[PDB]
Amino acid sequence: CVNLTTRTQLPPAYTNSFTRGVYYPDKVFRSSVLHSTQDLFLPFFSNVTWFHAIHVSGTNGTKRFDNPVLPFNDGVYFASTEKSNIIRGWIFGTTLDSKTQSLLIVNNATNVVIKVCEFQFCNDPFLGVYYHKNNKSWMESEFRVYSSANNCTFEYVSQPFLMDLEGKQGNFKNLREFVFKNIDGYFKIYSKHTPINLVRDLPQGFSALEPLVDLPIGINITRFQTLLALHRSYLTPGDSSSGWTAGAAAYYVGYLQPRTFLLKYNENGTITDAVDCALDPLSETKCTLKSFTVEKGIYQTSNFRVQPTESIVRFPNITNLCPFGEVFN
Amino acid sequence: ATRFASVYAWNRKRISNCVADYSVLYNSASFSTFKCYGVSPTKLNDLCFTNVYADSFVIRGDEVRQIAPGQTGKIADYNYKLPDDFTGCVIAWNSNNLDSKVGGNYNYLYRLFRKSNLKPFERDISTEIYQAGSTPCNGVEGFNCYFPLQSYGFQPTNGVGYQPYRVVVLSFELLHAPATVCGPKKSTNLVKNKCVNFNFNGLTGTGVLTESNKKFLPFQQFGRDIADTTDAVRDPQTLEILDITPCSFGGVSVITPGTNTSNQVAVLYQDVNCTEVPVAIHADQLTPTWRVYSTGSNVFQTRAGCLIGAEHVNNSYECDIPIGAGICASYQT
Amino acid sequence: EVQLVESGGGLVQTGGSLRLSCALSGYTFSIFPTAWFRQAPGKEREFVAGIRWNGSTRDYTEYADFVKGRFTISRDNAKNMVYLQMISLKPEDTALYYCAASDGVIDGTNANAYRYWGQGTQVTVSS
Ligand SMILES: *[C@@H]1O[C@H](CO)[C@@H](O[C@@H]2O[C@H](CO)[C@@H](O[C@@H]3O[C@H](CO)[C@@H](O)[C@H](O)[C@@H]3O)[C@H](O)[C@H]2NC(C)=O)[C@H](O)[C@H]1NC(C)=O
Ligand SMILES: *[C@@H]1O[C@H](CO)[C@@H](O)[C@H](O)[C@H]1NC(C)=O
Ligand SMILES: *[C@@H]1O[C@H](CO)[C@@H](O)[C@H](O)[C@H]1NC(C)=O
């Protein structure tokens, strides 16, 4: 119910996705098995819609918050590299309004609230925490994600728990990767947490995203957003400046496509490596041979066919004016 | 439920975020009626319909007669019109406990008239009074201000048909979610080192379950080999992994000399331990002959399998009848 | 079966008074409204009077305009019976009077909707 004021605009940064964005297709266990599966996946090096949520002072400073309406398409890969856990929740649905039911996932400490209700989402949803100066503690006091909820159909609440809310600075160290999918009346949420030391871009390391939760939900998700633990500049430790501000935090986005992937399950059924069939001819040969190593030789991978450029239909001429018009005229 | 909503205010309460066991819930078994027109949780105990809702409401006894599909009249018209084609069952039992009387609590009224019948799935919760045909009214004692909500027979009642029944319809109108929440939780014990048919979360297979040393991941449930065939299953009730193998699966060969010489023969069971041979053929055939070849003093084990009816001898001769694995049988003494 | 019996009526001098009794049995007369109708030679059946039990505090009475201010209708639920008092009768009041009840609550003026009808009694007014 609050509109963001004085928000800067910058070009959207891009970066290669590397091998990140790999999850277990199912719960089956395999030992030292090269399994080829066709499903939604993030192609390797297929760009990333890098977004920034950072406030920097000075003449060259910039106060950028990235919470747009990114289309969900047919699955989304979301990577957050940070340490203060500014990213807290996500918003999905078709209209993202009370007109139609919508999904709402919020990590506001205490519990991870998941709901499927006709939420009245505002223009700029966010999770704003005010710094209570009486005892110098962080708390949530700007829950403007939605004005009201109606026609509730599903709710899930986790056990109590709390984490640090201060916007610690320095090189990001915690990487959280999630894959959101929506297939045949099921919303699949994957997750994985890793420690790192890089400051920007997705690390080249490979790590599979194990299944986290499956939700029975009937909403037809087409568009989604993100929720940041906004730090209200009015109530901050050491200052009470006006406007909207936030600490150091970076996150990435990715779009899944229907691809065939060869996964190498090790002796204890944990994905150690993945190969994309439609990435390069070498990978296509590898996944056609169902092996990660190819020896010298020539292998027929597939066939190609020039698709019809256009459709042409030709029938005899009009000929002499028939009595048909005369009958109707 | 301690408090049951009235028929005119029936609640479309839904159940999820848990897995239920209808068998335990059915301990009372006090339901007066059982009208099931599909794969009911009681009838079928191996499905987990997702969009299943337990409508918490109370109706008068007679209304139990009008809880059939496509029904129309009184309750089926204005109070509670269930879907014309609803998948589920209707449960009704006469309690008369919460009402504190055998006639019916006054708070359990039922809407009527209003000249607007319900749809098979809609609800019209409203306290508005019936409108007259000459002048609108909304209460008091004006012109035709009949209250649509009429209390049940609070006065003494003779027949159970005029008493409040705590009727809940277990209708599941699945639209996009096949099955996520289970009502029934039929289960059995655990058997190991024995050929049996096992059904693990819908995966059906015949084999000999055995303790497995494989370390499945916490999320992992099933297992498979390079051949894409199940070879290990995790117990859904405990963090235990059990292997799966064919029961015995052997073939029977008859090592027999020429009938012109003798009639006694030997039986070879392919790649099976001799201990399982007596159960391999079930020993249920005619008492002589086969039973003698089922087991006996002369039983030998080889890479080929189990041989019964042939006496193993240290002496080695030319291969007369090829059995396999460098082992042959001969009729000579 | 629902049975309605009408008593009273007869021949009365113009300007007199009369009382008609309608006894109803076989259903719940307390709540369902009861309506008195009169049919005259050459006249169809039309609403004349009615009484309803809203169930809150009182019984509402509806009177037709042509007899408004002169015809009174009352109901005794304990006795399951209806009184209809008439004063200052007129020659045109001569007719056969019926009392009707409904299996449910219906509009008072809806004579057809009344599923139960009694035998009725004849009333004649002489100058
Ligand atoms: C699946 O298999 C892998 C590899 O076999 C397991 O890796 C194991 O990881 C643990 C620690 O993460 C290693 O522990 C070490 O074991 C040695 C030998 O017993 C011991 O001397 C050390 O002091 C230390 O405890 C272990 O060696 C290593 N390999 C194994 C167990 O074979 C992995 O843990 C397995 N997955 C699961 C879920 O068990
Ligand atoms: C913010 O701006 C949008 C843009 O039209 C407007 O619709 C909305 O009412 C404004 N206020 C809020 C609280 O979103
Ligand atoms: C798409 O969405 C519409 C409305 O949101 C819904 O009616 C339809 O079933 C959906 N189709 C799917 C999920 O395939």
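Residues 15-343, in that order, are what chain A shows, numbered as in Swiss-Prot.
The way this entry was determined, per its header, is electron microscopy, 2.7 Å.
Here the Cβ of each residue, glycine as well, is placed from N, Cα and C on the backbone.
Under natural variants, Swiss-Prot gives A:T20 to N with this note: In strain: Gamma/P.1. Around A:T20 (variant position), the same-chain residues at least 6 positions away in sequence with a Cβ under 8 Å from its Cβ are A:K77, A:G257, A:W258. Secondary structure at A:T20 (variant position), as computed by DSSP, is coil.
Secondary structure from DSSP puts A:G75 (variant position) in coil. Summarising the environment of A:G75 (variant position), the number of other Cβ atoms within 10 Å of its Cβ, over all protein chains shown, is 10. Under its natural variant entries, Swiss-Prot includes A:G75 to V with the note: In strain: Lambda/C.37.
The Cβ neighbour count for A:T76 (variant position), using a 10 Å radius over every protein chain in view, is 14. According to Swiss-Prot, the natural variant A:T76 to I carries the following note: In strain: Lambda/C.37.
The C-beta environment of A:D80 (variant position), restricted to residues of the same chain at least 6 apart in sequence and closer than 8 Å, consists of A:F65, A:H66, A:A67, A:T240, A:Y265. In Swiss-Prot, the entry for natural variant A:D80 to A states: In strain: Beta/B.1.351. The structure shown retains the original residue.
Reduced to three states, the DSSP call for A:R102 (variant position) is strand. Shown in sequence order, A:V120, A:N121, A:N122, A:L141, A:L241, A:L242, A:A243 are the residues of the chain, 6+ apart in sequence, with a C-beta less than 8 angstroms from the C-beta of A:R102 (variant position). Among the sequence features in Swiss-Prot, the natural variant A:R102 to I is noted as follows: In strain: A23.1.
According to Swiss-Prot, the mutagenesis experiment A:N121 to Q carries the following note: Partial loss of biliverdin affinity. The 10 Å shell around the Cβ of A:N121 (mutagenesis position) contains 20 further Cβ atoms across the protein chains shown.
In Swiss-Prot, a published natural variant is listed as A:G142 to D, annotated In strain: Kappa/B.1.617.1, Omicron/BA.2, Omicron/BA.2.12.1, Omicron/BA.2.75, Omicron/BA.4, Omicron/BA.5, Omicron/BQ.1.1, Omicron/XBB.1.5, Omicron/EG.5.1. Long-range neighbours of A:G142 (variant position) (same chain, six or more residues apart, CB within less than 8 Å of its CB): A:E154, A:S155, A:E156, A:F157, A:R158, A:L244, A:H245, A:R246. In the three-state DSSP reading, A:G142 (variant position) counts as strand.
Residue environment of A:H146 (variant position) contains 12 other Cβ atoms, counted within 10 Å of its Cβ in all protein chains. Listed in Swiss-Prot as a natural variant, A:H146 to Q is described as follows: In strain: Omicron/XBB.1.5, Omicron/EG.5.1.
While the structure shown retains the original residue, Swiss-Prot records the mutagenesis experiment A:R190 to K with this note: Partial loss of biliverdin affinity. Residues near A:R190 (mutagenesis position) in space but far in sequence (CB under 8 A, at least 6 apart, same chain), listed by position: A:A93, A:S94, A:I101, A:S205, A:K206, A:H207, A:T208.
If you take the C-beta of A:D215 (variant position) and look for same-chain residues 6 or more apart in sequence within under 8 angstroms, you find A:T29. Annotation note: A:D215 (variant position) sits in a coil segment as assigned by DSSP. One natural variant named in Swiss-Prot is A:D215 to G, and its note says In strain: Beta/B.1.351.
Record note (Swiss-Prot) on the natural variant A:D253 to N: In strain: Lambda/C.37. A strand conformation is recorded for A:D253 (variant position) in the three-state DSSP classification. When Cβ atoms from all protein chains are considered, those within 10 Å of A:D253 (variant position) total 10, not counting its own.
Annotation for A:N331 (mutagenesis position): no same-chain Cβ neighbours under 8 Å separated by at least 6 residues are found. For the mutagenesis of A:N331 to Q, Swiss-Prot gives this note: Reduced viral infectivity. The structure shown keeps the original residue.
Under its natural variant annotations, Swiss-Prot gives A:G339 to D the following note: In strain: Omicron/BA.1, Omicron/BA.2, Omicron/BA.2.12.1, Omicron/BA.4, Omicron/BA.5, Omicron/BQ.1.1. For A:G339 (variant position), no same-chain residue lying six or more positions away in sequence has a CB closer than 8 A to its CB.
Secondary structure at A:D80 (variant position), taken from DSSP and collapsed to helix, strand or coil, is coil. In this structure, A:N121 (mutagenesis position) is part of a beta strand by DSSP. Note: the CA-CA distance between A:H146 (variant position) and A:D253 (variant position) rounds to 12 Å.
Cα spacing between A:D253 (variant position) and A:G75 (variant position): 17 Å, rounded to the nearest whole number.
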